Amino acid sequence: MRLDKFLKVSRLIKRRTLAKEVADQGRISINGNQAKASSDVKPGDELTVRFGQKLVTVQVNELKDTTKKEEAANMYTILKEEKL
Amino acid sequence: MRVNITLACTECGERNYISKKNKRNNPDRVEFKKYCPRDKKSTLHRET
Amino acid sequence: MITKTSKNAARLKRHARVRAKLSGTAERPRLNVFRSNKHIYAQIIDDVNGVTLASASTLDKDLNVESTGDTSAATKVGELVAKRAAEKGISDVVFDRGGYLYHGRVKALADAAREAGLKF
Amino acid sequence: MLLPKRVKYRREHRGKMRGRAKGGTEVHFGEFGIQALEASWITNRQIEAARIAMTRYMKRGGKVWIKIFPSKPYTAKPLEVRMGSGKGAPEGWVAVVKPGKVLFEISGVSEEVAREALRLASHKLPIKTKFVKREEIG
Amino acid sequence: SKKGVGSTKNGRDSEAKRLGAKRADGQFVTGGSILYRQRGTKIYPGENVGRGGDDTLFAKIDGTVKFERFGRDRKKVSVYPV
Amino acid sequence: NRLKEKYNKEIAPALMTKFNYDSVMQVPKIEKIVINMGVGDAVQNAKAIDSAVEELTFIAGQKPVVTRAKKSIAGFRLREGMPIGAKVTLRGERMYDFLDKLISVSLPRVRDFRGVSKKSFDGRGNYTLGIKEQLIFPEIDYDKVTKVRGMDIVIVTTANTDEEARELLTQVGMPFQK
RNA sequence: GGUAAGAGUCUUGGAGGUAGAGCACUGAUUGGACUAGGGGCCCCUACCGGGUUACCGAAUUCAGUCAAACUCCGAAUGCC
RNA sequence: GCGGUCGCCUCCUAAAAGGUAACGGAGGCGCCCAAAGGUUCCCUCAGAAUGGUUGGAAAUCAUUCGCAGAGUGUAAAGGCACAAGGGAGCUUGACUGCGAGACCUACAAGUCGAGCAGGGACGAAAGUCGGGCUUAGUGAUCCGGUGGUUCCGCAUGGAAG
RNA sequence: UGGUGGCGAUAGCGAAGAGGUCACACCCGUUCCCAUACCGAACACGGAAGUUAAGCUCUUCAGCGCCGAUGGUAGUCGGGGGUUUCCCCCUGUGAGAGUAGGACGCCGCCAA
RNA sequence: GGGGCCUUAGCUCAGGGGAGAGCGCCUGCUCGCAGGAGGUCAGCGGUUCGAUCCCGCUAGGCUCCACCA
């Protein structure tokens, strides 16, 4: 699915507009290379989403489009977090 | 889940019978003894 | 309160379900056994004329038992039924067990009839 | 406005209207009534019109017994279409009325009030009508 | 101005199976032949008449077909030898 | 077996001297006592069915069996399977051996029960009494599962009228509300 | 070629539910008793209940209707 | 043109044998079940009321009134409590070669079938069993795949076929 | 009187009397053959203490249920005529409902 | 008028065993938290033990057609 859709369903960014703006500002990289707001993701990718002074790197496990927390916190797996 | 199966005789070896079974209810191999036309007797038949 | 049916009431339904399976009318008659609380009766009935070919019981002037249908001495009247069958030239019968489960002492009468000449 | 709120089938054959009335021939609830002389379908709108026409002129008096009920539906294909291509949608409800059948029943008023009310009902109906009363042999 | 409408959704039917009586009362019948075709036991088998797996009534011996009744609302087919 | 001799030696002439009979022998015997559980598992969650049925073995000496549903009901399904509740039908001289300890200790042990069924007859001679706890039976130990499990009893009298069944259960020794 | 079976009529015996009738089922129903339950209003409700309802009607019942996919019945003709 | 439909099964239309059309009116099927199959032995369903502690209109239990208002895998008709409807024991006949005689009728095809022989299952025996209460759950030929085969195999013996 | 069969609930439900010493039935116990998803309630065994109270047979009630005419009527084969989404005559067949009535059982075999 | 897709919190949308997000409103806690008000799942009626989930219809909102003389 799309990057902003994946960030919406994975609850990393709760709003799709904010995820779209973050990915359009050149902050999120998939498998090392920079990408736009619509890069297709696969289970087994290494996301490099950048918050405000954060370096959260997660791992994709599954892809399901459910807007409920019972079936949402099982797709991303945190690997390491870096403040700066 | 309902597939075509054949039943060969354990003694004669020929595939004498065909039937159907459900794989979910019967995962194991079935064992029905039937009449064997070559052996002139009722022998155990095994699914192959 | 409870007004449950008698043992003879379900026995008639059991007799009806038994007599549906075997006709008893192919020039080969049937051997009917009635087990009462005191002694046993035996009759041979064939359709369609309904005549009784042979009948015998413990309740008779002859054949002092004198058990009168408790022990395995019922085999005496069980073979005497076959005696009245053989004196009238009956070749073979079927066994009409009635509403009684075949485990005795109706089975004793059937075995006594089998040993005395009735080939059923 | 009379109609069944549930039916077994919404589309039925139109049927036939041969012979006299099978039942409802004799007046036995009210004192006076209308006896049908010809057979046609009676729409529930006509039944409502006849009932209001009787009830208004009988503002003081007894109640009206409606002996007929529009249980049979009729289907009406939409206009300007070709013939066939399926049966049309049901439009309304009619009652199959045979000659000799009693339609409406009145008791508890005078003779001329009942006659004028039945005349006002009969002028709304599409069938030939007559005035009948209860006979006591008996 | 032509306008279209649809559809029927009820335009299918199964093939009719030729049930009913196949022989008549008083007719000579050969053994094994079909007497009456059934869906369920509308008419019961009687003397020298069997019932098939499709509830088909057939004569068991050669004879003459007689239609009788059990009573009160039950029927029978019987074949009596000549 | 003491009550078996007791009723034949005391109540059997007492009924025939109470009012006239066509038959000298017609004393109404007892037929069946059934115990009904109806657990429901509160609700469908207690998977210890085999212990719930064996809880009834302390009350009635015969082995009880579970009962199965005949129609699913929308409140607490309970489909056609999963047998919930227990029914035991106990017969023999064990009616007499059960009613002896019943009218001995079971009725006065209840803290609030002083009289049951002044109007609760069926019209054809039924007595049915409700038990809420397990502490009523003295053979039930206090170190049990301790959850509230209730008993049910149904007394079947051979006499077909209320006026006969009431006058037998008054003089057999089982008290009434009055 | 078979040969005289074929057909009509009188007599007899059958199968099959149409016309008509009927509620004995399945629906839809109209009226009266009967009133499960719901509607306002007074004592009260911080809440249980009671009264009147010229108030609606799921049950059930005495009646009155209707039906191609309703039949306790049931023709005349046709059929064998 | 577009929309819809194309094969099979059930009811009505269908006119009291059978059959009978329309882009007529209603629904289902391209399965399921090693058991819901076979045999033997037992039993009778749904709802109303009374009484019951967690039960209130309904969970479970006793009673009456209950010829069926229940159930019959799946869906309509026909039928079934002398149960084909429910419960247990043992089993695989859910069989090999057949089959007198029949039903439908363009053909192809489809359906029932007494009874014989070989081997069984259940039952003391009589007897029943060649799938499910019946009627749908399925498609030709050609061409290939697999197993068997005292069949042929291009001069002979094999092999390819 | 008991067993066992054939006649379309004219064979049944409901009420009231009568029977038991023979027979049939309840009834009484589990040691045996056999048992229930459990249980001598059911199916088995052994006993004649207590009884017709129930089961069963006979005798009267037509309340419910059942069978059921004659006449009439509806319908209808065939022929004919109009005012032709229907109606009216003629020859012949002829319902359903209702009514009069019948009915609280007959016909066999064997044993006692 | 005829096909296809929906009618779900105040708004916008996911979704046979008993249904949810972001925004809008609150609740104590010093850029994010863990909880609550609000749902005839547009309505009726059938298949079973229950329907947002399967179906026959009524209103409504989008999309594609309504052509040849």
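In case you wondered, yes, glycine gets a Cβ from its N, Cα and C as well.
Database features, via Swiss-Prot:
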type: DOMAIN; residues: A:1-62; note: domain 'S4 RNA-binding'
type: MUTAGEN; residues: A:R2 to A; note: Synthetic growth defect with ssrA deletion, no longer associates with 50S ribosomal subunit
type: MUTAGEN; residues: A:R11 to A; note: No longer associates with 50S subunit. Synthetic growth defect with ssrA deletion; when associated with 68-AA-69
type: MUTAGEN; residues: A:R16 to A; note: Synthetic growth defect with ssrA deletion, loss of interaction with 50S subunit, loss of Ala tailing in vitro
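Annotated features, which come from Swiss-Prot, shown on the structure.
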{"residue": "A:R2", "record": "mutagenesis position", "CB count, 10 Å": "17"}
{"residue": "A:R11", "record": "mutagenesis position", "CB count, 10 Å": "13"}
{"residue": "A:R16", "record": "mutagenesis position", "CB count, 10 Å": "15"}
Cα separation, A:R2 (mutagenesis position) to A:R11 (mutagenesis position) (Å, whole number): 14
Between A:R2 (mutagenesis position) and A:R16 (mutagenesis position): CA-CA distance (Å): 11
Helix, strand and coil counts within the domain 'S4 RNA-binding' (A:1-62) (DSSP): 16 helix, 10 strand, 36 coil
